[PDB]
Amino acid sequence: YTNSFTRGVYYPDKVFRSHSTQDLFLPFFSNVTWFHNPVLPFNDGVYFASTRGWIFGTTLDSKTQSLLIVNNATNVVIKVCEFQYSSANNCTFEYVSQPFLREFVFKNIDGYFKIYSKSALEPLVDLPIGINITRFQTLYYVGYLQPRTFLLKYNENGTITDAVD
Amino acid sequence: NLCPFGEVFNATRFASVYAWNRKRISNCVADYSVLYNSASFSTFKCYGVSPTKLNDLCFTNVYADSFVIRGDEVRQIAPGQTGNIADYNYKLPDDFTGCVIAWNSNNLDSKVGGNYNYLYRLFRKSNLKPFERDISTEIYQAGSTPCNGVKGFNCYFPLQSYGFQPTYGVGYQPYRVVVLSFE
Amino acid sequence: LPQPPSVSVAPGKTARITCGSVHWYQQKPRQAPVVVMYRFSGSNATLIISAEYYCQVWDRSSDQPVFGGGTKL
Amino acid sequence: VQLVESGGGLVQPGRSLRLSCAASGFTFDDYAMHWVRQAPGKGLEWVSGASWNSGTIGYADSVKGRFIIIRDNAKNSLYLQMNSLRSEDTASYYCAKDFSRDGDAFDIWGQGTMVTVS
Amino acid sequence: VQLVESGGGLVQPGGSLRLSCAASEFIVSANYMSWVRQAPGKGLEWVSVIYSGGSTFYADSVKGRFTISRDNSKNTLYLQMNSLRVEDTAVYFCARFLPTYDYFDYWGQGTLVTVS
Amino acid sequence: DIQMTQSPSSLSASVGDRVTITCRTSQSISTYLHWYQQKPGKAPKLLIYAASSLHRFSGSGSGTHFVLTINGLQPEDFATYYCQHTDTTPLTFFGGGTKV
């Protein structure tokens, strides 16, 4: 399906308190794809929302490394192995912490994989994964990020309140 | 956190040289100061990365290649060197960044009657590619006549035991070795 | 290492096995011997019970496991 | 978790043979591995065994200078290059795995081949 | 196994002379091979060795002058003796060094390479 | 650099006698001294390796003192006998050589 929205604003990849930013953002009234589990492309970033995990990668095979996020009832596990998953070998990063309307933004820039969750999506965590990511699958609404300039109104305690395309 | 150098250098047993272990170390802060400041390490020398500035450079990944060689054979663990070890067991590239320690390990390793836990490759038709290990164990045919995998004259098993004894000299005593590498 | 040749038990009774920590093991007729302790209990010892059973005391004097063929319950 | 063996088969005496043990259910380079063999009509025996990222605490009593265990953490595998076989080596060769990183009691066993020398 | 070396002769000092060991049953591309020279009236002296991978080594008195090499096609072993001197007049044996306990299993026969 | 020493040299031609040759080496080589029997006009013959194992001769010794023994001397063994050892830095050192 298709839908429109007004949201998708996160803190502009920088952790300053306070503005105009030329970053990867989600257009306000844009086409978002209402779904009811295909392998969607990653492009440069995705907006995810739903009312329990993700698998990222390029080929999603043992030829290349792939990112894997799973949420238990008590714990979240992030691993990047060469998943087949029928097989899992040659992996260098494992992250373990508390589990993650629930809306997420994923971007993979400069070898870092950044996550924002909840508008004003607070930064959840960024990960030094250091792999290429092109296509993805959900283990919901899916949008795609666009490199456009934004104006962000901070509200005397950070907390980006309003935004302007 | 800290990188698990305590597990590596203070381990109980090391792999033999021909099947040397390889440990990938990442996602941790590595404190080389304790390694540099040790009276046991009877060898610490390295290349393109000064020992002082070890705690100054961050690399994508760090390896810890561990094994056990004869004491007199350590000089071949160096970039561009040649010998039994360099040619057939563990070859280091000429652009090697990262570095090598070795400390005598006679008490841990050498036991009376021969310690047959340690082996080295003896024959090989071709020198190893750098940082590459082989486990092929076919009876090495060193003559023209075939022998069909039956050990005998002109067909020698390619692995030989070090046979460490506590009564040997420091030249033949075992030296545990760790060869760190960087990106 | 020793252990009695072979024992037997009527169902619902108490079965006592002496391994002459001991990490007892159990293997069912033709299978991969599986662990039981590192109804069953290990007072040091015995795997008290209310197939083929073996122990694995890791001698630290020789540094190698010394499973003493145990017994058949 | 699983362990799978291979290589087992009829072998003439005095001939070489190489076993295998692939593991996929855990971090291979954290637990020691072993080779536990059980002669038919007899209990359990210990052949050899590697360590976590380390070497051979092995060659128990009769396989000294004949068998050579090889651990390859890269491929999550364990090898026992059996050499100079005899009549007593006719046995099933269960792989194994222990709790500790160097050596302790075994927990998870492969099914084991049926290496026969006759 | 009949390692036969040949190529001896008389060369004026500073010249260059080629020695060739022709292995019969061995394959020089696999075995370690070596040259051992016995000066007239003296004991054996080592000259060079070539490993199975091709690595070569030389004695101190002959580094920079001789070069050992082998050709697999005709199963022959070569010693390019250059810059000959008065004290290189000797008999050159091609041995078969064994990486084991490190000993010279089988030996050549002797070619009197003389300088005058 | 290893320094060898073969004593004594040019032994007595006594047929049917226990003949003994020693090889004192300047440094401790464990069992890496090999005995060659170079007849006059021929090439050496590798009597022993590892200083103990044949290839009637019976060699023994470790570290510094190695012995070559000919328990029964035959008129066919009046030859010259050399030691050997290869350094880890690849370098074979032959002993002086003893006649019989």
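We count from 1, first residue shown onward.
Using the three backbone atoms N, Cα and C, a Cβ is placed for every residue, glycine included.
According to DSSP, A:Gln22 (variant position) is assigned to a strand segment. In the shown protein chains, 10 other C-beta atoms lie within 10 A of the C-beta of A:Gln22 (variant position). Quoted from Swiss-Prot, the note attached to the natural variant A:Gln22 to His (Swiss-Prot position 52) states: In strain: Omicron/EG.5.1.
In Swiss-Prot, the entry for natural variant A:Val39 to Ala (Swiss-Prot position 83) states: In strain: Omicron/XBB.1.5, Omicron/EG.5.1. The structure shown retains the original residue. A C-beta separation below 8 Å, combined with a sequence spacing of at least six in one chain, links A:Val39 (variant position) to A:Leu60, A:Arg135, A:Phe136, A:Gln137.
Under natural variants, Swiss-Prot gives A:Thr51 to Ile (Swiss-Prot position 95) with this note: In strain: Iota/B.1.526, Mu/B.1.621, B.1.1.318, Omicron/BA.1. All protein chains shown were included, and the count of other CB atoms within 10 Å of the CB of A:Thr51 (variant position) stands at 7.
Taking Cβ-Cβ distances under 8 Å and a sequence separation of 6 or more, the neighbours of A:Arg52 (variant position) in its chain are A:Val70, A:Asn71, A:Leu139. Mapped onto three states, the DSSP output places A:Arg52 (variant position) in coil. Quoted from Swiss-Prot, the note on natural variant A:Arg52 to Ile (Swiss-Prot position 102) is: In strain: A23.1.
The note that Swiss-Prot attaches to the published mutagenesis A:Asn71 to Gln (Swiss-Prot position 121) is: Partial loss of biliverdin affinity.
Quoted from Swiss-Prot, the note attached to the mutagenesis of A:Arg102 to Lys (Swiss-Prot position 190) states: Partial loss of biliverdin affinity. With a 10 A radius on its CB, A:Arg102 (mutagenesis position) counts 11 other CB atoms from all the protein chains.
Quoted from Swiss-Prot, the note on natural variant A:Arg102 to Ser (Swiss-Prot position 190) is: In strain: Gamma/P.1.
The note that Swiss-Prot attaches to the natural variant A:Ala120 to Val (Swiss-Prot position 222) is: In strain: 20A.EU1. DSSP gives A:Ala120 (variant position) a coil state; it is part of no helix or strand.
As a published mutagenesis entry, A:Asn132 to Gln (Swiss-Prot position 234) appears in Swiss-Prot alongside the note: Increased resistance to neutralizing antibodies. The Cβ of A:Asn132 (mutagenesis position) has 14 other Cβ atoms within 10 Å, all protein chains considered.
Within 10 Å of the Cβ of A:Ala120 (variant position) there are 18 other Cβ atoms, across all protein chains. In the deposited model, 14 residues between A:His36 and A:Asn37 are left unbuilt, and the Cα atoms flanking this gap sit 8 Å apart. If you check the recorded positions A:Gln22, A:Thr51, A:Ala120, A:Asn132 against A:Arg102 (mutagenesis position), the ones with a Cα inside 10 Å of its Cα are A:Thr51. Here the C-alpha separation of A:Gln22 (variant position) and A:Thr51 (variant position) works out to 30 Å. In this structure, the C-alpha atom of A:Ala120 (variant position) lies 27 angstrom from that of A:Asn132 (mutagenesis position). Under the three-state DSSP scheme, A:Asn132 (mutagenesis position) falls in the coil class. Residue density at A:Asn71 (mutagenesis position): 15 other Cβ atoms are found within 10 A of its Cβ, drawing on all protein chains shown. A:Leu139 and A:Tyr140 bracket a stretch of 20 residues that the deposited model omits, and the distance between their Cα atoms is 11 Å.
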